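**Q** Pasting in a structure now, in structure tokens, and then I'll have a few things to ask.
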Amino acid sequence: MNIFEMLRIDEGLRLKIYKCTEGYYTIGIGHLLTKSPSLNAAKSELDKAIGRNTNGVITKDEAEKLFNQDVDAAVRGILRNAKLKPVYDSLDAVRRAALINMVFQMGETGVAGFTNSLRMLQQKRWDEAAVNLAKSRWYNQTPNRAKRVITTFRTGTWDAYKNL
């Protein structure tokens, strides 16, 4: 298992424009197009991202290219963040993948806001962090995914993902 497979499990793969769990237009492997209510606004951002007149449908290859760009971006956002970086750097390989997952889902900003959980993961207090992570809207809104991620930080293994 690795980050790509991990997020591909969590996000799924859709070739047409769709609405994510928050009602925003997305496509591909969880690639957010716009928070805007306009389907046209979405179609515009999509063509612009893809570089052609897509008409709201893309190919597998195009989805995987946006996915590679997205993952890359997430890592670089973590690296550039004064709050995230030190946490990232203190983690082992499995747990780093759980941090990228959250950054991919909610932005570096959203994540940098879990101050206490960050501190805890940094101190390697697994169980405490896991409890603090669950007290959040994130967990209440997407409990199945949040649980897999939280298990990942708690255990340091991919158990939550084997079976899926």
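The deposited model was determined using X-ray crystallography, 2.0 Å.
Just so you know, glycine gets a Cβ as well, placed from its N, Cα and C.
For reference, Swiss-Prot lists these features for the protein:
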- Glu11: active site, proton donor/acceptor (ACT_SITE)
- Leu32, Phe104, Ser117, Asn132: substrate binding site (BINDING)
- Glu11 to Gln: Complete loss of activity (MUTAGEN)
- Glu11 to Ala, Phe, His, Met or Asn: Complete loss of enzymatic activity (MUTAGEN)
- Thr26 to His: Facilitates transglycosylation more effectively than hydrolysis; covalently bound substrate (MUTAGEN)
- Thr26 to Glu: Complete loss of activity at neutral pH; covalently bound substrate (MUTAGEN)
- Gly30 to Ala: Almost complete loss of enzymatic activity (MUTAGEN)
- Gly30 to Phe: Almost complete loss of enzymatic activity. The enzyme is destabilized by 1.5 kcal/mol (MUTAGEN)
- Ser117 to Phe: 10-fold decrease in enzymatic activity (MUTAGEN)
- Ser117 to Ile: 500-fold decrease in enzymatic activity (MUTAGEN)
- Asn132 to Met or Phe: 2-fold decrease in enzymatic activity (MUTAGEN)
**Q** Within 10 Å of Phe104 (substrate binding site) (Cα to Cα), which of the mutagenesis positions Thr26, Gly30, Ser117, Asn132 do you find?
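**A** Near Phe104 (substrate binding site) by Cα: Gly30.
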**Q** From the recorded positions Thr26, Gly30, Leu32, pick the residue whose C-alpha lies nearest to the C-alpha of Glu11 (mutagenesis position).
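**A** Going through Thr26, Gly30, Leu32 one by one, the Cα closest to that of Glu11 (mutagenesis position) is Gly30.
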**Q** Between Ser117 (mutagenesis position) and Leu32 (substrate binding site), how many Å separate their Cα atoms?
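**A** So the Cα of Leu32 (substrate binding site) lies 26 Å away from that of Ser117 (mutagenesis position).
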**Q** Tally every other Cβ atom lying within 10 Å of the Cβ atom of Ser117 (mutagenesis position).
**A** 24
**Q** Return the residues near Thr26 (mutagenesis position), defined as same-chain residues 6+ apart in sequence whose C-beta is under 8 angstroms from its C-beta, sorted by sequence, else 'none'.
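**A** Same-chain residues close to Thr26 (mutagenesis position) (Cβ under 8 Å, separated by 6 or more) are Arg14, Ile17, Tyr18, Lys19, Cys20, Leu32, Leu33.
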**Q** Counting only residues 6+ apart in the same chain, whose Cβ is under 8 Å from the Cβ of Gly30 (mutagenesis position)?
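**A** Looking at Cβ-Cβ distances below 8 Å from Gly30 (mutagenesis position), excluding near sequence neighbours, one finds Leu7, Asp10, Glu11, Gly12, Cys20, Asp70, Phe104, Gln105.
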